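Structure record follows, encoded as structure tokens.
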There are 4 protein chains.
Amino acid sequence: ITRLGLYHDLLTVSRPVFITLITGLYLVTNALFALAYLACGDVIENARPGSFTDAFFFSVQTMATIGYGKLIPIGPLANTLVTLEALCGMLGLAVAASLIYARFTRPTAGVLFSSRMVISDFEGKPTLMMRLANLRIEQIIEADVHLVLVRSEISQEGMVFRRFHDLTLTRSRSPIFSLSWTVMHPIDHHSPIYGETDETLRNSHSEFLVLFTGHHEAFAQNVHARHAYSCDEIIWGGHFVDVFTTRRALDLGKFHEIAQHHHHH
Amino acid sequence: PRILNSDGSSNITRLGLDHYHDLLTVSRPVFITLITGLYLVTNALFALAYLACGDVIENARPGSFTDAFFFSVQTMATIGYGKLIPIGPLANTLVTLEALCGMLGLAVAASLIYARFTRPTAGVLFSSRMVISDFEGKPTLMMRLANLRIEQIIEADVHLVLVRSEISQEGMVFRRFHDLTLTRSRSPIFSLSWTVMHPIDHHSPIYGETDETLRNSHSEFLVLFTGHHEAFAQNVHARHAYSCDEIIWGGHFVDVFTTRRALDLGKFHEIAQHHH
Amino acid sequence: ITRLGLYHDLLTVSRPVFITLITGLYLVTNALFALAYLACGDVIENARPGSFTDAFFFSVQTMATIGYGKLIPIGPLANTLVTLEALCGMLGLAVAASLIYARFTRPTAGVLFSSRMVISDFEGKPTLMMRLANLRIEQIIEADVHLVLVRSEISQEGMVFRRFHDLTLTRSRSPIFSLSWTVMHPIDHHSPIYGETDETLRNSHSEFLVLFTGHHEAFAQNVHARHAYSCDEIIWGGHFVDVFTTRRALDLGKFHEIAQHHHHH
Amino acid sequence: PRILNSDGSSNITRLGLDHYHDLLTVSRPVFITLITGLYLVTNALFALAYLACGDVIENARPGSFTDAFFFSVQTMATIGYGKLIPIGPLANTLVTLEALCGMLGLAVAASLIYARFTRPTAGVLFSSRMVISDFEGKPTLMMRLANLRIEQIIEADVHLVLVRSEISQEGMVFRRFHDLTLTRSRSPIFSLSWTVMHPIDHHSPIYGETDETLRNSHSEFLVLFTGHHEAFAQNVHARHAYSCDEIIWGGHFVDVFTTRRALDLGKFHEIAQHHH
Ligand SMILES: [K+]
Ligand SMILES: [K+]
Ligand SMILES: [K+]
Ligand SMILES: [Mg+2]
């Protein structure tokens, strides 16, 4: 949806990219300090005068507290920039190990959603179904799923607006979620999609959110995934194909396979 | 006098009553003062103690604070440049004590910094006022909240609680909480703006109530908001409370979605009422 | 209850005591390493021979990576104990900052329980009550309380055993818990203590657990407290005294005050 | 063949399929190998690279691994003893790169070590077998669990789930979960031993079921346990699964509280049945 109007770029991207961004910050800080050492004369013993190289590889050994010995500071000016850079490379370490420990605990759910939903007959009634799989060895316990219809309806005083329905499922918790789960909304008289058709959904501008949480044994943290389906992505009459080949195996290759009947025109 | 402040904090003086919470919830610039600050005064206290035991620093100029201080720094920080060095068993004691102080120091810092980095504000703006006005032909208590960020808040939960003085048969006067039922209390994706609605049916504890009856019971309304911030991959909490004098009877919130399809949060607190 | 039968002392005590325990571990490790430096001859340049002092204050400067310069190692023996002690004082730092960060997130609830319960008439019915207070400025949100009766009853085939009841409360959640909360179990016909008396509780060996949780704004963590009452600690006819003096104040001095009527013998 | 292993892990081969999880859940001695190990091979790789650019270490003996290696150590660890020093702009590059490697190294270590220190096992022992036998005159499916630690587990929750093959009218054969109701599913203080009981009333999905009927549906029972460990001030999870052949029909668990008032967990898995 398009926006309107009314430092904080605390962002986490690729692992390679993160390691460079942090390499980068370590250099430019070392350079800013080198500059400043030169910018009070030449206050580094054993340092070649009017050199960046020497005052930089001094900062490095001061921020990293290597303190190697040869390159030391000279009386009260550079001994002030040495106490400021001691702090910077101890806060620097703390922010780095923050971001690191943070990133190590912002974990992906590794939950695969079926490419489509189906409406087809299960225990006597037309039933809206979709399925999700765990892409990992490590189990997800206390896993809950919500299947929410959102669509356009009208009120008494017009103001024609957007309503949410939490579709009753045959089962909304998987006590351990390990392999695959087929989430089923039976379409009985109570259902907000009773009597509805491909066309009647399309008109109401009907979408289905599948919202998924569980506790991940992998991360010892709670984990979240969602997916949205349009009327376009429901195969009326479709049956998901068994993904459990027999000896007991689970083929995620069959995960998005749906069997429909085609009619003898 | 408000029993609850706007911000849902309690407005009641406590009696019969180290810190921590202040370092976490203080400004980023002010924090960076207090650690730089602690860092100087510990280097000072250690410089003093070195001088308190004579000329126990190699290549120091004697009875000097600057020399011993900028020695402390290089020991605490484990720089140990190797010119300004300690002397025999008097100083070398303080140098082991100080090495600890600047490894525990580092540990406390990373703790605070991580804590701070993972205690994030909800993006959440509450309407300044509530309204009672027809919705589906019934009087309906409403307020609205908005997400001030691009990043959605997932699996978002809202509670609207009446708190009011009530008298028993036994004539005990006590405060009672009520969780007003809402036409919708959940938002799967909360991205823009959400109007929360308590239909005042027969079951509602404010059925047949008026601006005057609410005022008598000292009625207050606490809004509680939670959800999951995909910004921070953490759960967020926001609360807000309203007094009687913050209900516009007959108010209607003005549409906040202007046109090329836009959310004007300038209009967010705007309420239209009819006048006579 | 008395026990029967069938390294891991990961314990957290006083703040002073914790700081010494960690001081202590830093010394004895430094001493164990000093010993070992002496235990391969005298392999420390500029170090007074057959001295503990010198080889200890060398370990310190090697484990702490001060590396001061004067005291260095001598060829392949002590250069092996220098790489082992580099690791020890980087794992040492990690365990220390672990324990520290851990302890900074094992926070006390600061929930005060009333010294006694009362049974007295509230909205028409005898009502078992007790109260709890927050001892802190920082609010507790999403606070839940359980009040559980445990007592001795008999089954059909004897095996006379110990049953739990979760007493219905007038309100078991405090949406924000800031000041004080009076938790009330109305004793109606459904109640497991309907018709019961001081004596009938005593016989059944009846105890009441009050179990309390909420999310602490202070710690951004979940927080837990419990308390158990015996039949002995119920004041039949007692009314808690108002702790809100009027201008609005909360006196926790009145917290444990209970008003009973005494009878004109 | 078990669909679920005893330990509640899934016993099914996966196809259509860096690490992390291995460092957290491996032995304490083996972990301390792998970090010492990583530490040596990185010092080696850095020693090699120093020698790959000639005699760029002061006071080193030339074409030497030990000298450059024990230089690496003193740089990575930021000891920098100040004798074994680097030479001009070739090495001094590798010395800045290496200073990083041993600050990120430290950060990864503290991460793992904290993670490990706060991922604690539940103290929990499950009975090896379940039993069906009269309790309050009804057949009753039972198992029991015990706390192997002194420290109570608070606000403890137990789920007992039947999982079995079922056929629809449409003749689709599928696996169905059922949450069997228990006489008690909560334990406020869980300190000793707890017998969990599914009365097999008319409502139970195993009403009128027999060892033979359960076997046909390939019935399995998953027990799920959670609570709050006052040991670790964290929540703990434990699961266990049983097959049909692990139900003793007519079994009764033997009392585990011997006498001076004692819990003999030797008796924990003991079941008494009548014989003919
Ligand atoms: K040095
Ligand atoms: K150093
Ligand atoms: K040196
Ligand atoms: Mg150092």
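Note that the numbers count up from 1, one per residue, in the order the chain is shown.
Quick reminder: no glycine exception, Cβ is built from N, Cα and C everywhere.
In three-state terms derived from DSSP, B:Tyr20 (mutagenesis position) belongs to neither a helical nor a strand segment and is classed as coil. According to Swiss-Prot, the mutagenesis experiment B:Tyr20 to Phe (Swiss-Prot position 38) carries the following note: Decreases channel activity.
In the three-state DSSP scheme, B:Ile57 (mutagenesis position) falls into the strand class. As a published mutagenesis entry, B:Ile57 to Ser (Swiss-Prot position 75) appears in Swiss-Prot alongside the note: Increased channel conductance.
B:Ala60 to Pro (Swiss-Prot position 78) appears in Swiss-Prot as a mutagenesis experiment; the accompanying note says: Increased channel conductance.
In the three-state DSSP scheme, B:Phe70 (mutagenesis position) is classed as helix. One mutagenesis experiment catalogued in Swiss-Prot, B:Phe70 to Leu (Swiss-Prot position 88), is accompanied by this note: Strongly increased channel conductance due to defective gating.
Annotation note: B:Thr75 (mutagenesis position) sits in a helical segment as assigned by DSSP. As a published mutagenesis entry, B:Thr75 to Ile (Swiss-Prot position 93) appears in Swiss-Prot alongside the note: Increased channel conductance.
Quoted from Swiss-Prot, the note attached to the mutagenesis of B:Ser111 to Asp, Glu, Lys or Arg (Swiss-Prot position 129) states: Promotes open channel conformation. DSSP classifies B:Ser111 (mutagenesis position) as helix under the three-state reduction.
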- Here the Cα-Cα span from B:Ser111 (mutagenesis position) to B:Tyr20 (mutagenesis position), rounded to a whole number of angstrom, reaches 11
- Quick one: Cα separation, B:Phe70 (mutagenesis position) versus B:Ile57 (mutagenesis position), in Å? 11
- Query: So 7 residues are missing between B:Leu17 and B:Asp18 in the deposited model; what's the C-alpha distance in angstrom?
  - Reply: 15
- Note on the structure: Looking at the mutagenesis positions B:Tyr20, B:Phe70, the one with the fewest other Cβ atoms inside 10 Å is B:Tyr20
- Any idea what the Cα distance is from B:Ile57 (mutagenesis position) over to B:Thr75 (mutagenesis position), rounded to a whole Å? 12
- Near B:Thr75 (mutagenesis position), which residues of its own chain have a C-beta under 8 A away, given they sit six or more steps off in sequence? B:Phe46, B:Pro86, B:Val95, B:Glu98, B:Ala99, B:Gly102
- Query: What's the CA-CA gap between B:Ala60 (mutagenesis position) and B:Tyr20 (mutagenesis position) in angstrom, rounded?
  - Reply: 38
- Within reach of chain C, those mutagenesis positions of B:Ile57, B:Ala60, B:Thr75, B:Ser111, CB-CB under 8 Å: B:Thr75, B:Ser111
- For the mutagenesis positions B:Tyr20, B:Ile57, B:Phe70, B:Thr75, which residues show a Cβ-Cβ distance under 8 Å to chain A? B:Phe70
